[PDB]
Amino acid sequence: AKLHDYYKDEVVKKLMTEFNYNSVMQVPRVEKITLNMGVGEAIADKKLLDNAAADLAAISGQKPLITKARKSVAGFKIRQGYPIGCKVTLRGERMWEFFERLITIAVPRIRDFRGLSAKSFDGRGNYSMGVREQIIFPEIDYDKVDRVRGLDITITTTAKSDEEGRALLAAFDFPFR
Amino acid sequence: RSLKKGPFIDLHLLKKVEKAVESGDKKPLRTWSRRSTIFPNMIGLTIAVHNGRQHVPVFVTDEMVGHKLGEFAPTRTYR
Amino acid sequence: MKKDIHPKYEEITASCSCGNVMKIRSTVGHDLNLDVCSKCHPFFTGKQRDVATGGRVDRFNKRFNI
Amino acid sequence: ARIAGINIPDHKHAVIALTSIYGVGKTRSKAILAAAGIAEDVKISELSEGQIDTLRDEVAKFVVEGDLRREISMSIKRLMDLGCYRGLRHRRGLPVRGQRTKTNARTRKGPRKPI
RNA sequence: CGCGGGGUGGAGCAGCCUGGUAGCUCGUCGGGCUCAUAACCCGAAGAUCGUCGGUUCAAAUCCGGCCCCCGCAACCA
RNA sequence: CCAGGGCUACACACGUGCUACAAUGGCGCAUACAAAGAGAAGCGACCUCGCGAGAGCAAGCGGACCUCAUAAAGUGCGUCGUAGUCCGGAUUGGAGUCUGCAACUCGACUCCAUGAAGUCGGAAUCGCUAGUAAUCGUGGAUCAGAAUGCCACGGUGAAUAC
RNA sequence: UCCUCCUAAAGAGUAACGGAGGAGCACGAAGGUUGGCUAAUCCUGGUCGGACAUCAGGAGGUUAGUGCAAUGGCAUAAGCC
Ligand SMILES: [Mg+2]
Ligand SMILES: [Mg+2]
Ligand SMILES: [Mg+2]
Ligand SMILES: [Mg+2]
Ligand SMILES: [Mg+2]
Ligand SMILES: [Mg+2]
Ligand SMILES: [Mg+2]
Ligand SMILES: [Mg+2]
Ligand SMILES: [Mg+2]
Ligand SMILES: [Mg+2]
Ligand SMILES: [Mg+2]
Ligand SMILES: [Mg+2]
Ligand SMILES: [Mg+2]
Ligand SMILES: [Mg+2]
Ligand SMILES: [Mg+2]
Ligand SMILES: [Mg+2]
Ligand SMILES: [Mg+2]
Ligand SMILES: [Mg+2]
Ligand SMILES: [Mg+2]
Ligand SMILES: [Mg+2]
Ligand SMILES: [Mg+2]
Ligand SMILES: [Mg+2]
Ligand SMILES: [Mg+2]
Ligand SMILES: [Mg+2]
Ligand SMILES: [Mg+2]
Ligand SMILES: [Mg+2]
Ligand SMILES: [Mg+2]
Ligand SMILES: [Mg+2]
Ligand SMILES: [Mg+2]
Ligand SMILES: [Mg+2]
Ligand SMILES: [Mg+2]
Ligand SMILES: [Mg+2]
Ligand SMILES: [Mg+2]
Ligand SMILES: [Mg+2]
Ligand SMILES: [Mg+2]
Ligand SMILES: [Mg+2]
Ligand SMILES: [Mg+2]
Ligand SMILES: [Mg+2]
Ligand SMILES: [Mg+2]
Ligand SMILES: [Mg+2]
Ligand SMILES: [Mg+2]
Ligand SMILES: [Mg+2]
Ligand SMILES: [Mg+2]
Ligand SMILES: [Mg+2]
Ligand SMILES: [Mg+2]
Ligand SMILES: [Mg+2]
Ligand SMILES: [Mg+2]
Ligand SMILES: [Mg+2]
Ligand SMILES: [Mg+2]
Ligand SMILES: [Mg+2]
Ligand SMILES: [Mg+2]
Ligand SMILES: [Mg+2]
Ligand SMILES: [Mg+2]
């Protein structure tokens, strides 16, 4: 909630001066944050997925989508329409709420932390983080989980170059290398 | 590691280095003193330490100081 | 959002040992207790202390001193 | 029960709790609780949050966890870049402190192999 | 040339028929017992399945080609 | 005759040890009781400096005089409560200490952090008949320094031999 | 015996011990209809995670898919929900 109001007032006005934008709509805005959890090991144990779903459902507000396998492949021993991973595509109000909770409290709790990667952009301003542990978020109780599992966060923007997209996230006091 | 009463170098190597450094860079110094430490003034020189049967050239860098000369000259060859 | 299927997304007060009080909204319960935040974490000093570790020549001079 | 990087023990004495931190052992942990002014006989469940904050600043003095791990990784990696006897010892996977390598050295060399 | 059947650790055999993680008996290797060798007891390694290909999500196993190897036919004047 | 290097190499195999895998144990704080040695470029108090190896000052003794030398198991309280654990203490990084012209190949010990295998061991197989086995210290010889070996010493102290 | 392609000479048909492949079923949802959707394969970033499982954007545009051969056909989608 607060970062959306902060963005509207403080960030836009900061980004308008950098690349001398003609319009207020030209500024990059954050479209959606897609959390992803390719549990994978659900081939052997079916409940292990339902454990991951509950953990994503804890981490994010909303309940995740169980994502089916797109094609069958021999390398992992999986078939067409088999539940292999989990996802959440949170956006709008709960997204800004999650985005504060991520950068403000969770990202600091990363073990062996130093500085997040500046090179990590797709060439179209869309960022992605890879969190090793679920424990970094304070939603998970310590004596509940029993697996070194994690997720990946994926910040989607309306930017055009990673150069342009860096400033957007940098304006939120986002930690880079 | 031993020795708190001054880091140890052989008289002959100290005088040979002091004579080499003041004159300028030239060639690998034949030295048999592996026991001798490496001073800061030795940086730049490509001194040739005796491995046992021959002399191994060692270009002395900023990190090679507290370490002794024999550390950069493997004696026993294997495979 | 689909009501019923989601968990309870309630408001809560984060309060670290540093002193930074901060209300947020999440699926936890009653209250929170934290170690570090975006403020108070050693990254601005961390990178200053971590990079300036090396130094072999002065370490030699500190022993000999002549 | 969340100081430094990790430290999350329970039903364990405060002196033995802090051994679980990487970079803090038996004697260091007694120096923490001596400076903080906490009894060794108590446990973390018994302790309050007002006392745990003092332990956080105390272990911040010593180099611990990822700070230490990099300091060790740097010092080992330094030796290998020099190409000194110890560096060759490290990268070849053989014991460093002038040890016997003929019969034993199984810790450093690893388990048994065929011929 | 024609129709069956084969080709799998160093050897001889299963596994193929119904595609999904290759056994058995010897031999080789390490250790025991013995004065020593054998026998015996105890562990262990060792085959991508003739080869070139296709089908398939995946081939020792399905399907053709190429080279084997082996059987049966190769007849009436 | 001399400088270094090597006898200390390491896919592996065996011999002999030691330390383990714990709760009859581990860790603290208390305190019990030995013997046999050894010592003059020797053994080195006591006092100070040391977190500790040790560093100074130096008492005494060629010794039932002085010194190395508080024996440890053992009691007595505490605390961990069966965990790869407050078990194990390997391995590595750093900081050192003495000896010694010199410690990197290649020493010993200390401190700090690190915390590997290992949960009583396949076929086999060894010693031991009482102050013996078992377990806990201790000394000496060689020795500038360098024992888990060797050679001695004494604690608690069994089972079984039809 | 049946299906698909070529032989088959731009309607149909057309032989050979001519050239290549399939069928002897499957499905109460894989039918009906209504309302939606768009694919392959790469590129770059991202925890374990690697060429490839799951995510994001970009590139391509039907090389895809069509219960099973081949043919003709399908975005109005006959495709996937
Ligand atoms: Mg050679
Ligand atoms: Mg220790
Ligand atoms: Mg030793
Ligand atoms: Mg050696
Ligand atoms: Mg054969
Ligand atoms: Mg089968
Ligand atoms: Mg056999
Ligand atoms: Mg086998
Ligand atoms: Mg197979
Ligand atoms: Mg074939
Ligand atoms: Mg020898
Ligand atoms: Mg040695
Ligand atoms: Mg053995
Ligand atoms: Mg013990
Ligand atoms: Mg006496
Ligand atoms: Mg005395
Ligand atoms: Mg004394
Ligand atoms: Mg005293
Ligand atoms: Mg003294
Ligand atoms: Mg005497
Ligand atoms: Mg007297
Ligand atoms: Mg003594
Ligand atoms: Mg006791
Ligand atoms: Mg005791
Ligand atoms: Mg146990
Ligand atoms: Mg284990
Ligand atoms: Mg211990
Ligand atoms: Mg441990
Ligand atoms: Mg036992
Ligand atoms: Mg037994
Ligand atoms: Mg047995
Ligand atoms: Mg037996
Ligand atoms: Mg016997
Ligand atoms: Mg007898
Ligand atoms: Mg003994
Ligand atoms: Mg002793
Ligand atoms: Mg003596
Ligand atoms: Mg001894
Ligand atoms: Mg008919
Ligand atoms: Mg035609
Ligand atoms: Mg026609
Ligand atoms: Mg015609
Ligand atoms: Mg015809
Ligand atoms: Mg047919
Ligand atoms: Mg349907
Ligand atoms: Mg359906
Ligand atoms: Mg249909
Ligand atoms: Mg429709
Ligand atoms: Mg309707
Ligand atoms: Mg097609
Ligand atoms: Mg078609
Ligand atoms: Mg056409
Ligand atoms: Mg239909």
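Heads up, the Cβ atoms here are built off N, Cα and C, so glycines get one too.
Under mutagenesis, Swiss-Prot gives C:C16 to S with this note: No Zn(2+) binding. When secondary structure is read from DSSP and collapsed to three states, C:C16 (mutagenesis position) falls in the strand class. On its own chain, C:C16 (mutagenesis position) has C:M22, C:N33, C:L34, C:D35, C:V36, C:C37, C:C40 as residues at least 6 apart in sequence with a Cβ closer than 8 Å to its own Cβ.
Look at Swiss-Prot and you will find C:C16 tagged as Zn(2+) binding site, backed by a curator's inference.
Swiss-Prot gives this note for the published mutagenesis C:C18 to S: Binds Zn(2+) normally. The Cβ of C:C18 (mutagenesis position) has 15 other Cβ atoms within 10 Å, all protein chains considered.
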